[PDB]
Amino acid sequence: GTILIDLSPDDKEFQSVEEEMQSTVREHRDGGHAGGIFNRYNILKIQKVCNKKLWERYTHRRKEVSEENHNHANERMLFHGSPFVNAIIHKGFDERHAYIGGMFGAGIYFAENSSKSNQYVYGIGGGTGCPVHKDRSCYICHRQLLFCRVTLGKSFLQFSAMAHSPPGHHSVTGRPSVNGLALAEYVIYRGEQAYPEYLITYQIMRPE
Ligand SMILES: O=c1[nH]c(-c2ccccc2)nc2ccccc12
Ligand SMILES: [Zn+2]
């Protein structure tokens, strides 16, 4: 029951999503090994992901979390990069899309930095890169990210360089503690706490 609606580049909604995508690129400590070498993207398409059942699944859980957290869902828009992007948009997030070996345990991981999520597009550590060229830094092949609505609720703060949420919390926040340019990363332990709202198709761009 998923349909994808293309946004026009003229639509303010397209523009605000592209701006989040572009302005949250950073340099990574792997020098580009996993995600490639780039300072910006070429955005090819932004589509709105519409699925009534998945949406109501999200909002049902959002209200539960909200009622357990003084009427505060603590909702963010965050990036998600995954080899499973096609299954996520049709079926929603579940345990099969968790990063089992993640530093905050087996959950589903999201990033404020688009360039962080870009590192998982072709798998953990960038896998073997793009299917066609086996190039983790491919400038030709089309990549896809999700920009997602994520319910954090009471988030456990972890200072740092499917399982369950820590008791009394609805999520974990990875607060970066040495790379002063890194933004936060987040983990949820229930698929129903994220809705894959925008599908963004793009290429990374070779720097000049
Ligand atoms: O966007 C992120 N995706 C993933 C990921 C890991 C395994 C399978 C599928 C997706 N992990 C992340 C870890 C930190 C920040 C963002 C992401
Ligand atoms: Zn390629």
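So for chain A, numbering is Swiss-Prot's, and the shown residues are 952-1112, 1115-1161, in order.
Recorded method is X-ray crystallography, 2.2 Å.
The backbone N, Cα and C atoms fix where each Cβ goes, and this holds for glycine too.
Per Swiss-Prot, these features apply:
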BINDING   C1081, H1084, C1089, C1092  Zn(2+) binding site
MUTAGEN   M1054 to V  Loss of activity
| field | Env. residues of Zn(2+) site, Cβ within 8 Å of mean position of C1081, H1084, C1089, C1092 Cβ | value | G1080, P1082, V1083, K1085, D1086, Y1090, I1091
| said: Can you go through the recorded positions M1054, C1089, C1092 and pick out those with a C-beta less than 6 angstroms from ligand 2? | reply: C1089, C1092
| field | Distance, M1054 (mutagenesis position) to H1084 (Zn(2+) binding site) (CA atoms, angstrom) | value | 30
| message | Can you tell me whether DSSP puts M1054 (mutagenesis position) in helix, strand or coil? | response | coil
| query | Can you name the binding-site residues among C1081, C1089, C1092 whose CA is within 10 A of the CA of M1054 (mutagenesis position)? | reply | none
| field | Residues that sit under 8 angstroms from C1089 (Zn(2+) binding site) by C-beta distance, when 6+ apart in the chain | value | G987, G1080, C1081, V1083, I1157
